[PDB]
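Participant: Below is one structure. I have some questions about it.
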Amino acid sequence: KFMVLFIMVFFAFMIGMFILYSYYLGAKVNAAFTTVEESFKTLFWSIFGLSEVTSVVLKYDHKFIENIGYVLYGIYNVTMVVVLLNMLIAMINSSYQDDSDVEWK
Amino acid sequence: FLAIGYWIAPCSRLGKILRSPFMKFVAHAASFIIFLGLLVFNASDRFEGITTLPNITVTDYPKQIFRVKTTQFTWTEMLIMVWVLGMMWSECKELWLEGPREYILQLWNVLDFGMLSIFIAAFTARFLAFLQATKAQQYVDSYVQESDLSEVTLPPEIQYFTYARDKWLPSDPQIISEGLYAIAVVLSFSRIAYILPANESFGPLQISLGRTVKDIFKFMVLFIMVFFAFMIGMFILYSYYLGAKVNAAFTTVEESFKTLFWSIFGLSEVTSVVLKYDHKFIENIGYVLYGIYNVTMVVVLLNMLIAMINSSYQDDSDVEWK
Ligand SMILES: [Ca+2]
C-alpha cells in the first residue's frame, strides 16, 4: 500500500525530469533523463544511491535547465527519503499494536 | 459530452445525478486525470528520444525560421493552456469568495496557485519566444528570397533565430519556458494526493505522510544550522584552491552547497577534499571536517528517526483520516 504513494511521487518526477531533459539527448554527460525509460532507470536506482549526480549535468551553457534538474533531482531524493521514513515509522507503530505465534501456528 | 448535457438539460435525470456530491468529486478527479493525460501526451513524440541532435536544425519548409517551428503551439498545447485558465479561474474565485487570507490558510490552495502560476509563467515565456520568432519570420517572407536561407546573411538580431539549441542564449524565453514547465508538471502530479483522502485504504496513508512532513520541517532547521556551518567552513578552507583540486567540490559557496547536499545520499565522493598541492595540513583538515559532517549528519538523522518514532508511540489515524 505504501508503494502506491511512492509510485505517484516517482511518476511525478519521471515525467517532469524527462520533459526537462528530453531535448538534450546529445548534450548531456550521460543518457539519464533523455527518454522515459532512461528517466525511469535513473530515478529507480536513485533509491539505492546507484545514480550519479552527473545525471543532471548538461554539456551546454543552459544553466537554468541544469539547475532546475539539480533541484528536481534533489527534491526527489529528499521526498523519497520522507516517504521511506514515513513507511518505516508507520510499520513500526503497526507492529506495536504473542500474536506472531498464533499466526505461525 | 457530459458537460454538454448539463448545459442543454440542467434539470433532468442527468442533472440530478451530475449534481450529486460524489459525481462532482468524480468529475473533478476525471478532469484532472485528463489534464495529466494532456501533459504526458504533449511529450509523446519524445518517449523514445529525439531523432534530431540538438546541434542540427530541421525545418518543415525551406524558408521557415527554425525558432518558429520549435515555439509554435500545437493542438495539445492549446488544451493545456485552456485547462490552466479554467483551473486558475476556479482558484481566483475561491480567492475572491473565501478571502485573500483563509485561501492561503490551506495547503492545497497555495500549492494549486503555485503550480498554476508556474504554468502561466511557462506559457508566457513560450509566448514571448513565439512572438520573437514570428518577427524573424516576418522579415524573411517580406525581404528574403535567397533560396532557403543558404547564401543570405541575415542581420544578427534575426540570424539568431536560425540557430540550433546549442547556440541559444542561456536566458532566452524558450529555455526559461521549458524549465518552468517541468516544475509545473512535477507539481501537477502532486494534486493526485488531493483525491487520496476519499479512498479508505490510501487515505490514512496520506494523512500519516503529511504528519511526518510537518515533523521533519522542524528537524530541518536544526540540520540547516549544521549544514551551513560546514558549507561556510569548508568553502573558506578550499576557496583558494580552485585550480589545485581534483574537482570543484568546495571552491565556491554553490559547489560547497552541492557537495554537502549530495553527501546526504552518498553521492559525493571522497576526492572532494583532495588537493593537487602538497598542503597536507589543509587537505587533512578537509578530511576531518568532511568526516565530521557525515557523522554529524547521521546523528541528526538518527535523532530525527528516533524522535518521530516516539512521537507516534504516544485508533487516532482513523479519526484524522475520517
Ligand atoms: Ca482548491
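We number chain B the same way Swiss-Prot does; the residues here are 435-748, 752-759, in that order.
Header lists the method as electron microscopy, 2.7 Å.
Yeah, the Cβs are placed from backbone N, Cα and C, and that goes for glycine too.
Swiss-Prot lists these features:
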- B:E525 to A: No effect on inhibition by Ca(2+) or thermostability. No effect on activation by diacylglycerol (DAG) analog; when associated with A-874 and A-883 (MUTAGEN)
- B:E525, B:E528, B:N543: Ca(2+) 2 binding site (BINDING)
Participant: Between B:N543 (Ca(2+) 2 binding site) and B:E525 (mutagenesis position), how far is it from one CA atom to the other, in Å?
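Facilitator: Per the Cα atoms, B:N543 (Ca(2+) 2 binding site) and B:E525 (mutagenesis position) stand 7 Å apart.
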Participant: B:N543 (Ca(2+) 2 binding site) has how many other Cβ neighbours within 10 Å of its own Cβ?
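Facilitator: Step by step: centre on the Cβ of B:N543 (Ca(2+) 2 binding site), count other Cβ atoms within 10 Å, giving 16.
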Participant: Applying the rule Cβ within 8 Å of the centroid of the Cβ atoms of B:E525, B:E528, B:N543, what extra residues of the same chain belong around the Ca(2+) 2 site?
Facilitator: B:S524, B:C526, B:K527, B:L529, B:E532, B:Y537, B:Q540, B:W542, B:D546, B:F547
Participant: Note down the number of other Cβ atoms within 10 Å of the Cβ of B:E525 (mutagenesis position), including every protein chain shown.
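Facilitator: If we count other Cβ atoms within 10 Å of B:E525 (mutagenesis position), we arrive at 18.
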Participant: What is the Cβ neighbour count of B:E528 (Ca(2+) 2 binding site) at a 10 Å cut-off, with all protein chains included?
Facilitator: 16
